[PDB]
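What follows is a single structure, written as structure tokens, with notes after it.
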Amino acid sequence: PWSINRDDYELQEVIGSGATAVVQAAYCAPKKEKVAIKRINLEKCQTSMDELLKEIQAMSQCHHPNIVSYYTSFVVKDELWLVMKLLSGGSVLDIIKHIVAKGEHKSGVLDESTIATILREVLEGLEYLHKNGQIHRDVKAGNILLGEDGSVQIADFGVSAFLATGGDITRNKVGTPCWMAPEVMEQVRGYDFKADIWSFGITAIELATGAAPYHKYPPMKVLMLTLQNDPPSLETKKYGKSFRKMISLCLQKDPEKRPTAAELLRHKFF
Amino acid sequence: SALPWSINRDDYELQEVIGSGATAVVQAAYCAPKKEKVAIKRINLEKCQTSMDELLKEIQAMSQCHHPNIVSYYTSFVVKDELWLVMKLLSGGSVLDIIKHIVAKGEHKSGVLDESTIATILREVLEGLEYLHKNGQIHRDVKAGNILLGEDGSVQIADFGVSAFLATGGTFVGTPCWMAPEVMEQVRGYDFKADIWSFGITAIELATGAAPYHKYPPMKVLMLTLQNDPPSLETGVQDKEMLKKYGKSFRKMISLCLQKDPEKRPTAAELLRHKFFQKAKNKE
Amino acid sequence: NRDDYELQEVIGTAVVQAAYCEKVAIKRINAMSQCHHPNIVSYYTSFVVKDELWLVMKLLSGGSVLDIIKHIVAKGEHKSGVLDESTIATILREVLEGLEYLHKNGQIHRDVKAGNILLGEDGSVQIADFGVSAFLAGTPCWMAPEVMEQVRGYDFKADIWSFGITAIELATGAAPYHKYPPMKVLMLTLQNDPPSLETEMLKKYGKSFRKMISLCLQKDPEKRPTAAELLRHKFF
Amino acid sequence: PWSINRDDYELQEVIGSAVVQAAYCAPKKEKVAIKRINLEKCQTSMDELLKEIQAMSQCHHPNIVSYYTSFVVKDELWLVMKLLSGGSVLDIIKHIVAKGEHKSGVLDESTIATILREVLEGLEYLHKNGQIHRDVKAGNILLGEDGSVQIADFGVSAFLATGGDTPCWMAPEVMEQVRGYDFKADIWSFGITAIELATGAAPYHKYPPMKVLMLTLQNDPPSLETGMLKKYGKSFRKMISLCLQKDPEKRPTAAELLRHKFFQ
Ligand SMILES: Nc1ncnc2c1ncn2[C@@H]1O[C@H](COP(=O)(O)OP(=O)(O)NP(=O)(O)O)[C@@H](O)[C@H]1O
Ligand SMILES: Nc1ncnc2c1ncn2[C@@H]1O[C@H](COP(=O)(O)OP(=O)(O)NP(=O)(O)O)[C@@H](O)[C@H]1O
Ligand SMILES: Nc1ncnc2c1ncn2[C@@H]1O[C@H](COP(=O)(O)OP(=O)(O)NP(=O)(O)O)[C@@H](O)[C@H]1O
Ligand SMILES: Nc1ncnc2c1ncn2[C@@H]1O[C@H](COP(=O)(O)OP(=O)(O)NP(=O)(O)O)[C@@H](O)[C@H]1O
Ligand SMILES: [Au+]
Ligand SMILES: [Au+]
Ligand SMILES: [Au+]
Ligand SMILES: [Au+]
Ligand SMILES: [Au+]
Ligand SMILES: [Au+]
Ligand SMILES: [Au+]
Ligand SMILES: [Au+]
Ligand SMILES: [Au+]
Ligand SMILES: [Au+]
Ligand SMILES: [Au+]
Ligand SMILES: [Mg+2]
Ligand SMILES: [Mg+2]
Ligand SMILES: [Mg+2]
């Protein structure tokens, strides 16, 4: 019962403006609620509504306290508008960016108890998604949103994560495959939920160091450093405990070796 | 008097022009034999792409439908190339005059007319439409511009018949299994329930100052109304938060009227029993 | 110089305490500062104790302008605006004369806001001390704009912007983008029309006030007026 | 079950101020809330509090903050109870008032109905057991992490916040004082907290406490007494007026109130 009439939403301040998406605040009159709208130019992102069908459907079905509330979606001219809850506390990345700008980071960005609190809620959000056979695909500090009540939710499940990570290449998208290399098999099959576990590990480093391990390198070098070398760590301070052990479990090259969200939801760190 | 009302042109002395419209002109006139100052709507038959033959059924209804909440129609006759509709001159102006007055003052953004005032005006409109519908008639053009007020505070619906007919214009070819929805909708027609929708839009107009899609050209408003779910109070409005003043009883009254399926819409008699119309006060 | 100072109530980048000799405020810190003006909180003296730098300044028992705003906002009298246009004009003229003096001495306040507009028992208006914040102070044709920003830095015109935001604050009760995280306000400022009194029936404020605000809140600092040019504005 | 030994409780952060402090209970494994009460300061002893403590042990209801155990630590009485992480309803109110979004009202009418129904069901349980809460207010409505609504401070806390203490020609007030007040006192309190959720504060919040006592006895308050709030209508104001009758006999029971239009 969320309106798909464009004239029921009063567009207000633009929150974000990137190449793929603009995030704009809007007042929805029938629901008397100030909401967030992610506007996506379909032609610019080389995509279509038919291509995003099952993504939108998954967004319509996956609801959890630790996932940003999705309301509805509709087409306005050449854009798809995704209507969701506006979270007034901002992103965890915003907090990280504030600590660095203040110069309160050269001994660690977020406290270990602060990291444990945020990541547990993120992991419970992922646990729900994985239970429903879904993958988030774009876990990062920028996609962890905070409510003014202190709640922690993952943003960008569905369409947004889909367009940021190669499109329809997961398990949700031969012959005699006995001679196929493992990487060929993975392309036929599609990658699984364990991709989220790796991204979670990088996010853990991000909350502590203030950045992803290879942040300074161009995209192609980041990809080459990740594939040619052993998995990264905090070193690339006041952390050395189960936190590093927890990170090393996530950051394993073989996705099979990585733990599930539920198995990870244990561990002494949390 | 009397009488009755004269069909001779020389018996009427033209006076002040009230509205110089794009189709018709409303001019005050004095009727000598009746010793009464009346209102005459002058409709150029050529300009409105019409003749007397198609207007005869409308005039017939106009001469029969007489009710406290319907502007008193007196008579009609042809003067050269135009039809003169003689009616009672009302001194209070229209509800649109009130709206325009508040919109010009800049006191409209948080609402134009309060709920008590709206309830008072529209319940009288409902009594008028109830009368028309029971007589098997449809107004077809209910809007603030067609709600005239008397000096004493009486509320009367204007332009029933010819004017409403002309303002709104006024399964076949092809094979049904292949026909587009909009082709098939042509033979569906409409009844008195069409007035109930228009009444709901009029409710919004008294609150906001305008109809939902007033900012768009005529072809676009057709498109947007037919394409989208029914409009609500803040649909098409610039500053939507500022209309939070209007309560839920008014909003549920509106949503009763504004349903795509006319069979789901209440009758005028049903609407008169709604909670919102208890806010009606003395007539000014 | 020495104390000679009776440690009293806490008011109160560490703490600020009231002290007797006579009503005086001292600020504890974890050189000059020659500025002296009725519209600026300046230091009488500065001396050391034990890992702390004491800064003696005039005690203002009238609180801040934000205190007045917070009382109004806590009540229901911010329906048609917070502070009256006449009260805003009086308070901000004093602040602007304080900024004019600072800028003429090559100084920048760096933190103008209602919380830093302190009020005296006298009814005096002055901007809070800025000395401690002030302590943390080729051929560019081929430079990227993001490189240019660091090289160009900022000057006194930054105070003029903050002054404009403070004008909105006294009328509305808050800075335009108060509901968003601190590190988001840059993006919110740039990706939207220059902040205004509206960025809702809370406005009985005239065009002259809105005009004054718009002058201050121009993205390019060069287009912003000087404090002296602002003092000439019709609003004041 | 729950240990009466201090050693088994590890004191942590202070929640609020009697002082409320969080503590971890190692046997079993649960972070609990412990209220610490200085006996002499409130001019109270264990002897006068025993009847209050035994009632706390007996009461067991989803809408009542779960009381675990009590024990004396030196000159302090420790009340061990469930820790609720959602805070109080007063905290939510205070936040909305501070940012001035209490214009047109504080809590939504639907939100007030849901919260107060749970409170009223909590009160119904207490009254069924012949008990009186004595201190129903928004600050004593605590929220659970699972969205639960629970009444806090039954027994010792509400008792100490309120205090330890031929009729033919006798005045009605005097008769009331000899008999003592009953459960209908909670119903009035309930009506005051309903105004608190809608306006942000009690009806006489302006005037200083103690003067509000004199003002109450001289008048009779509605929602309008605090200070626009037109979104609250019909059955809500009627519900309040039923609670806020001067004659306690004319106030409805909690069970009668749960049948009111405002609470399907
Ligand atoms: N629901 C929301 N509520 C509040 N803020 C949001 C919400 N969704 C997104 N944002 C913010 O809007 C801005 C832009 O969002 P987004 O388009 O996801 O940029 P991003 O995080 O850089 N992702 P990407 O552009 O794909 O790299 C960011 O500051 C987000 O934190
Ligand atoms: N019987 C009447 N008594 C007094 N005023 C009238 C009467 N009939 C019409 N008017 C006024 O005459 C003016 C013009 O009337 P009309 O020709 O209906 O124009 P309109 O209402 O603007 N319709 P339109 O010109 O097609 O947009 C309006 O201001 C009416 O209020
Ligand atoms: N001269 C003064 N007279 C009276 N009060 C003062 C004076 N100077 C500072 N204060 C108050 O001292 C308190 C703390 O001051 P300060 O050390 O500047 O931190 P602050 O005002 O909170 N600034 P910030 O830490 O950046 O938010 C504030 O409430 C000031 O209003
Ligand atoms: N079991 C609990 N779990 C979580 N918080 C609690 C619990 N009990 C009390 N609190 C909080 O402790 C703080 C102070 O408690 P209290 O001493 O009861 O003050 P209060 O809220 O004014 N109640 P009262 O003093 O009885 O009127 C309040 O913010 C309560 O919300
Ligand atoms: Au794109
Ligand atoms: Au799903
Ligand atoms: Au094979
Ligand atoms: Au015509
Ligand atoms: Au008729
Ligand atoms: Au057919
Ligand atoms: Au200086
Ligand atoms: Au150059
Ligand atoms: Au106590
Ligand atoms: Au009991
Ligand atoms: Au007797
Ligand atoms: Mg994002
Ligand atoms: Mg008309
Ligand atoms: Mg309490």
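Note that chain A carries Swiss-Prot numbering, so the residues on display, from first to last, are 9-181, 187-249, 258-291.
Technique stated in the header: X-ray crystallography, 2.2 Å.
Including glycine, each Cβ sits where the backbone N, Cα and C put it.
Residues annotated as active site, proton acceptor in Swiss-Prot: A:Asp146. Cβ neighbours of A:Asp146 (active site, proton acceptor) (same chain, under 8 Å, six or more residues apart in sequence): A:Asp164, A:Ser168, A:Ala169, A:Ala172, A:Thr173, A:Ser212.
Packing around A:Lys46 (mutagenesis position) is summarised by its Cβ count: 22 other Cβ atoms lie within 10 angstroms of its Cβ, all protein chains included. Under DSSP, A:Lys46 (mutagenesis position) is assigned to a strand (E or B) in the three-state scheme. Among the features that Swiss-Prot reports, ATP binding site is placed at A:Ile23, A:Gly24, A:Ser25, A:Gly26, A:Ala27, A:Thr28, A:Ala29, A:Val30, A:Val31, A:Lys46.
Per Swiss-Prot, mutagenesis A:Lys46 to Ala is noted as: Loss of autophosphorylation and kinase activity.
For the mutagenesis of A:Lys46 to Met, Swiss-Prot gives this note: Loss of RELT, RELL1 and RELL2 phosphorylation. Retention of some autophosphorylation activity may be due to complex formation with other endogenous kinases in the assay. The structure shown keeps the original residue.
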Measuring Cα to Cα, how many angstrom lie between A:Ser25 (ATP binding site) and A:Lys46 (mutagenesis position)?
10
A:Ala27 (ATP binding site): tally of other CB atoms within 10 A of its CB:
8
Would you mind checking how many other C-beta atoms are within 10 angstroms of the C-beta on A:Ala29 (ATP binding site)?
22
List nothing but the one residue from A:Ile23, A:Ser25 whose Cβ has the fewest other Cβ atoms within 10 Å; the candidates are the binding-site residues.
A:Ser25
In sequence order, which residues at least six apart in the same chain have a CB under 8 Å from the CB of A:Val31 (ATP binding site)?
A:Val22, A:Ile23, A:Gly24, A:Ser25, A:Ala44, A:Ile45, A:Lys46, A:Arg47
What kind of secondary structure is A:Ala29 (ATP binding site) part of, going by DSSP in three states?
strand
Determine which residues of the same chain, besides A:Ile23, A:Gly24, A:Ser25, A:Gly26, A:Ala27, A:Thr28, A:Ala29, A:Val30, A:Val31, A:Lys46, have their CB within 8 A of the center of the CB atoms at the recorded ATP site, and list them by sequence.
A:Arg47
What is the Cα to Cα distance in Å between A:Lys181 and A:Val187, where a stretch of 5 residues has no coordinates?
16
Run a quick check on A:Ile23, A:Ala29, A:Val31, A:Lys46, A:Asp146: which of these recorded positions have any Cβ-Cβ distance to chain C under 8 Å?
A:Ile23
Hey, how far do the C-alpha atoms of A:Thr249 and A:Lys258 sit from each other in angstrom, given the 8-residue hole?
13
